[PDB]
Amino acid sequence: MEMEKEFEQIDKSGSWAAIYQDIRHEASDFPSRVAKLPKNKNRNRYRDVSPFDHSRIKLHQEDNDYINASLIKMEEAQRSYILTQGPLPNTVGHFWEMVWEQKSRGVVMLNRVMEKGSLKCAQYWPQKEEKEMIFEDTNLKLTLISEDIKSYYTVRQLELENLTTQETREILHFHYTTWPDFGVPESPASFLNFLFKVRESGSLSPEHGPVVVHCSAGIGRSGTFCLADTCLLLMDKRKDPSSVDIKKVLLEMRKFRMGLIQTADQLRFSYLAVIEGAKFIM
Ligand SMILES: COCC(=O)N[C@H](C)c1ccccc1
């Protein structure tokens, strides 16, 4: 079926939970043996969210190459994304090592450091120009260059230096700051505006490594971001845009990382975002 009318048909029939459970039943299951080794327990935020072995990002290190991060490679859309968990106190150095080694231009953050009164990720970037951060375990230095605070999101320019070679790179940090503590946004308008700002920066483009996107577990809000982007890109590429099937795209993405889209409300919100976004494109 088309999307907008399949949408109204699920709303009127109140069957979002049954659609979402079908997706969960049909999703791929692949091994995640490296994630579960005992030496990696303090590298995982949640015991039930792990990268598959076949698609995990490897750190360029001989001691321990593990990070909770996955490469989602979308062949028809010609987009790639790295989805990862919010960094932990003992993985902030690994996070920036990955950014460096994978040649990423942008980092997309979809959570706040504290939500619901609890810490959802580490404070992994500097808050003042004159107070830079040094990650000694991976030999990197990180400096805040500028910061632009808007009503729904903040953009930061950062300098990342590889202290071993003295090479430097400019990283863009795109921080969506207004996702509600419970549920999903009432309108997709600010999320779409945020997506378009990431696109306009060049961070999603083939002349760079894959964008790094994260929330707390790296599967819910993060999944919503890449699912919406990819579906809109396919609607631009194809002769028949109504042939884009959002459930089939989601199941393709779940071949690369488990659990993408965590609730039926997130699924509905993803439909809403693609539907509204397809009107603005034209
Ligand atoms: C006032 O800055 C507007 C603005 O978008 N700033 C952001 C932080 C930016 C983007 C690209 C390069 C440098 C800085």
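Positions of Cβ are set from backbone N, Cα and C atoms, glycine also.
According to Swiss-Prot, the protein has these features:
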type	residues	note
ACT_SITE	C215	active site, phosphocysteine intermediate
BINDING	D181, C215, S216, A217, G218, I219, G220, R221, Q262	substrate binding site
MUTAGEN	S50 to A or D	No phosphorylation
MUTAGEN	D181 to A	Substrate-trapping mutant
MUTAGEN	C215 to S	Catalytically inactive mutant; abolishes sulfhydration
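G220 (substrate binding site) is surrounded by 21 other CB atoms, counting those within 10 A of its CB over all protein chains shown. The Cβ of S50 (mutagenesis position) lies under 8 Å from the Cβ of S32, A35, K36, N44, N68, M258, each of which sits 6+ residues away along the same chain. Straight-line distance linking the Cα atoms of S216 (substrate binding site) and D181 (mutagenesis position), rounded to a whole number, equals 12 Å.
If you measure from the Cα atom of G220 (substrate binding site) to that of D181 (mutagenesis position), you get 13 Å. Other Cβ atoms within 10 Å of the Cβ of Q262 (substrate binding site), summed over all protein chains shown, number 18.
The binding residues for substrate are recorded as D181, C215, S216, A217, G218, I219, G220, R221, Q262; their greatest pairwise CA distance is 16 Å. Under the three-state DSSP scheme, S216 (substrate binding site) falls in the coil class. Less than 8 angstroms from the CB of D181 (mutagenesis position) sit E115, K116, each of them six or more residues away in the same chain.
Counting every protein chain shown, 27 other Cβ atoms lie within 10 Å of the Cβ of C215 (mutagenesis position).
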